[PDB]
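Asker: Structure incoming, see below.
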Amino acid sequence: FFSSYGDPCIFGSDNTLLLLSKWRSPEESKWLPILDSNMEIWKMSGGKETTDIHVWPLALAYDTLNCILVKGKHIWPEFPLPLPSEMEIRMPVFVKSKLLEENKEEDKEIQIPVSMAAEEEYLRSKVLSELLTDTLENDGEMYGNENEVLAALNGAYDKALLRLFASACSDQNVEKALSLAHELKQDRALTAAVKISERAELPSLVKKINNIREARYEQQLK
Amino acid sequence: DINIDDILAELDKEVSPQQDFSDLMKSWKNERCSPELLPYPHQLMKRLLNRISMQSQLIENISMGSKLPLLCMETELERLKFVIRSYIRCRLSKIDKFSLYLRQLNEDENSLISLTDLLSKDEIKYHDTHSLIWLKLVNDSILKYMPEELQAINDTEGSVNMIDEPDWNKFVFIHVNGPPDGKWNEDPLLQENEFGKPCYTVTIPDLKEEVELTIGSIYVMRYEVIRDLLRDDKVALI
Amino acid sequence: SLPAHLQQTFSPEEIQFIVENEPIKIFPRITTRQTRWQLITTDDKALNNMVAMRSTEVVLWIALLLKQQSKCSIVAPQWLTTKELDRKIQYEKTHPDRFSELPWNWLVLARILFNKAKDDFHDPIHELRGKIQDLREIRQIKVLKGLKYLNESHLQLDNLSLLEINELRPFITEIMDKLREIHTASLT
């Protein structure tokens, strides 16, 4: 089906959701895997193989899948129609064995490293913002407020990057921390990165961030 | 490893009609259970009654101008009026039972609180005139015949005290809220138990004993022991 | 002035009225987003800005008012499912004095939703009606043990529901008051 904003979408026999991005530009058009249902049920079950559960998709509403959760022999629903469910998309980044090791009441959903969570958020924020931006660039707003969602996505993006940056600084990897600092947008975040560098006791990184902030301030003045 | 949750918090951060009804529910529930007559909310009632009048006129104007929004508005106004009706009837019932006590409290020139602080103007009118009606009935019927030593109606000195007053030691159910703003670090009474929630401590003086009132646990407690914390909204009656 | 049966306590009707002010999650079948509701005891924005099949949160009395007609569907609370109720029964059996941590309105809300919203559950309703009963029976055993500690000073209770407290209120308070009178009379 088409998304709630006309993007082409399809659900595979592997039970994965695929979306076509950049279709307006043939040298940039590309297929993106945006959600694996099996990985969600695996986490939801506490890392277990409840193959008795199946997902029946209905439609895509912005970032959320409308679907029926079917149980038993036959992998499709019956009458009278059961009520639908709602589920968010998330990027495929995780590993079962690593998450089991990190994890190690019996069905409790598995706990995840903050690094994976922040990384997945930054990727998801980036993809969502780009798709929304393309929609606005070509077709505009339907309702008059979607720019506010885009602003929220940009805030989430910098926030996720700051956590990853702070991890790199705490590891004293100035090279990786500096490379991450290039990807931050607002000078609020760069100022926070300076404070983070001070807590990490990296005056070299404070210096180089302030060089970047001065360079970007010049670019903002230009 | 380096913490930044506070850096993220400071980076990230850069009266209403809803609230009045919650206060009304609070007042109603506390008034029902407590043994004494609690002080009237003078400001809240003024604002609520004005709002009721305006909403009534709005409903009439829209009616004279889909059905479902009108249904919601009408039944909401019914739900609001019921609470106030119940609350005022309860307060008048308390005034019936403690009339001589309230009059004696007012006559005491050294009293720490005036009767007009405690009661509304309508309640003052009811108390005053009802006392005269009851007084006239017994004065003519019974007391006209008694000798002069026994003609007083509010006698304290007789072999039985003629004035009733609240039972300050009545048992009541309570639920411990803590300070309303979530300012656990600012409340001076709120100490801490070992490896757990904060708590308050109270002394029960007949027994010379102490108890710890943890946040969130329910208790059956004497009224006077918890009166101050109730006045400060640290606890709420169940 | 006030009736005799309302001097010290709340009737079950008032308990239902109190519970009805809580929020609940719904799926609307119509869009209201661009008259307006103009309520005075709640938020007004949520009802004015509904979109069909978009989840939103409203007070329970309006939710039941909508569900009376086709325009709405109610999402069950997450504790009201077979898995969670199984775990709570196991907690009840495991700890023979503590009460399990169910919400303060569990009985009232279950017996409202089973009547007004029997069609919107995912689990089979004839199993939920059994597990609710099992929980109430076990809790009643634990209550009957506790009434041997009525005393002159105080008592502590935890996770006991509002309706369960209100059921017992006139007994506990009366017997406790008389024990207090007997004790203090000997001091004076």
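Using Swiss-Prot numbers, chain B covers 2-15, 54-104, 122-294, in order.
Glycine is treated like the rest: Cβ placed from N, Cα and C.
For the mutagenesis of B:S66 to P, Swiss-Prot gives this note: In sld5-8; temperature-sensitive mutant; in association with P-21. Defective in DNA replication. The structure shown keeps the original residue. One mutagenesis experiment catalogued in Swiss-Prot, B:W67 to R, is accompanied by this note: In sld5-12; temperature-sensitive mutant. Defective in DNA replication. B:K150 to E appears in Swiss-Prot as a mutagenesis experiment; the accompanying note says: In sld5-2; temperature-sensitive mutant. Defective in DNA replication. Quoted from Swiss-Prot, the note attached to the mutagenesis of B:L293 to P states: In sld5-13; temperature-sensitive mutant. Defective in DNA replication.
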Asker: If you measure B:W67 (mutagenesis position) to B:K150 (mutagenesis position) at Cα, how many Å is it?
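Answerer: Between the Cα atoms of B:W67 (mutagenesis position) and B:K150 (mutagenesis position), the distance comes to 13 Å.
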Asker: Write down the Cα-Cα distance for B:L293 (mutagenesis position) and B:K150 (mutagenesis position), rounded and given in Å.
Answerer: 18
Asker: Write down the Cα-Cα distance for B:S66 (mutagenesis position) and B:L293 (mutagenesis position), rounded and given in Å.
Answerer: 10
Asker: Taking the Cβ of B:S66 (mutagenesis position) as the centre, count every other Cβ atom within 10 Å, in any protein chain shown.
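Answerer: Looking across every protein chain shown, the total is 17.
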Asker: Can you tell me the three-state DSSP label for B:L293 (mutagenesis position)?
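Answerer: SS state of B:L293 (mutagenesis position) = strand.
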Asker: Run through the Cβ atoms and count how many others sit within 10 Å of the one on B:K150 (mutagenesis position).
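Answerer: Cβ-Cβ neighbours of B:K150 (mutagenesis position) within 10 Å number 20.
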Asker: Through the lens of DSSP with three states only, how would you label B:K150 (mutagenesis position)?
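Answerer: Note: B:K150 (mutagenesis position) is helical by DSSP.
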